[PDB]
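K.L.:
I have a structure I would like to understand better, so I am pasting it below and will then ask my questions one at a time.
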Amino acid sequence: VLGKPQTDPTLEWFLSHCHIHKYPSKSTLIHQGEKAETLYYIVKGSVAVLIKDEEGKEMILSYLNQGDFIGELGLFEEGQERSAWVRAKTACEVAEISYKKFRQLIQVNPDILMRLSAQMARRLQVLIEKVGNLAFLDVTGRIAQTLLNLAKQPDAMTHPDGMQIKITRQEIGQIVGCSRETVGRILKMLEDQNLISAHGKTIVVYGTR
């Protein structure tokens, strides 16, 4: 989405108390059914917002970047059984502490909780908007629109060929509100010299849809 600072002063007052580190992608941080406990500030990288369906199916609906706030839907409600919220899409490092340490630094610095609740609230608006589109949203070309939307994310790295987006067919399946099946089949056809240069575990779009 861009336009978002990683070195936010309010974070720095959190970071003096927090452990900054994480993993080169792969590690789901709120999505399993595991004690959240610790709050995560994206100080580096880019992740993908995913909630569980009525059947419990993981589905991507939005993206987070360096400057966004993770851990909210683990500690605010005190779920402590990490339903879903976020998945490490690309190499990300996050600011980590138990929510007690956090609530202390919001009681001494009142702004921190407002930073958390504001940035997260905006995400609540985007998903409330997605749950009445994705429920009907057809796959034809709408996958390509999503793939162009990814070209505004820091997880997409530019090459002399196209935008090297570090995703997979599940992700795009869920953002378009389809399955891994419909979107998977089509992305296979695209890398079969039809449309854009898919690679299964990567997508390369040329910008031209």
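Residues displayed in chain A correspond, in order, to Swiss-Prot positions 2-210.
Every residue gets a Cβ built from N, Cα and C, even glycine.
Found this in Swiss-Prot, in case it helps:
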BINDING   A136, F137, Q171, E172, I173, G174, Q175, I176, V177, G178, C179, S180, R181  3',5'-cyclic AMP 2 binding site
DOMAIN    138-210  domain 'HTH crp-type'
MUTAGEN   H22 to A or L  Decreased transcription activation at class II promoters, decreased interaction with RNAP, binds DNA
MUTAGEN   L51 to M  Prevents SpfP from blocking galactose operon induction by CRP
MUTAGEN   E59 to G or K  Reduction in activation of class II promoters
MUTAGEN   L62 to F  Prevents SpfP from blocking galactose operon induction by CRP
MUTAGEN   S63 to A  Enhanced cAMP-binding, enhanced transcription
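Set these features in their place in the structure for me.
P.N.:
Sequence-distant contacts of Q175 (3',5'-cyclic AMP 2 binding site), defined as residues of its own chain at least six apart whose C-beta falls under 8 angstroms from its C-beta, comprise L51, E59, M60, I61, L62, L135.
Annotation for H22 (mutagenesis position): spatial neighbours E94, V95, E97, criterion Cβ-Cβ under 8 Å with sequence separation of six or more.
Look at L51 (mutagenesis position): DSSP puts it in a strand.
DSSP assigns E59 (mutagenesis position) to a strand. Its Cβ taken as reference, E59 (mutagenesis position) is surrounded by 16 other Cβ atoms within 10 Å in the chains shown.
Contacts of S63 (mutagenesis position) defined by a Cβ separation under 8 A and a same-chain sequence distance of 6+ are given as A49, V50, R124, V127, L128, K131, in order along the sequence.
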K.L.:
Tally of helix, strand and coil residues over the domain 'HTH crp-type' (138-210) according to DSSP?
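P.N.:
Each residue of the domain 'HTH crp-type' (138-210) counted once, the result is 33 helix, 11 strand, 29 coil.
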K.L.:
For the recorded positions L51, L62, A136, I173, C179, which one has its C-beta crowded by the most other C-beta atoms within 10 angstroms?
P.N.:
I173
K.L.:
For the 3',5'-cyclic AMP 2 site made of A136, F137, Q171, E172, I173, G174, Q175, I176, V177, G178, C179, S180, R181, how many Å separate the two farthest Cα atoms?
P.N.:
17
K.L.:
What is the total of other Cβ atoms whose distance to the Cβ of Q171 (3',5'-cyclic AMP 2 binding site) is within 10 Å?
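P.N.:
The answer is 17.
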K.L.:
In sequence order, which same-chain residues at least six apart have a C-beta under 8 angstroms from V177 (3',5'-cyclic AMP 2 binding site)?
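P.N.:
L135, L138, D139, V140, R143, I144, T147, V184 - these are the non-local Cβ neighbours of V177 (3',5'-cyclic AMP 2 binding site), listed in sequence order.
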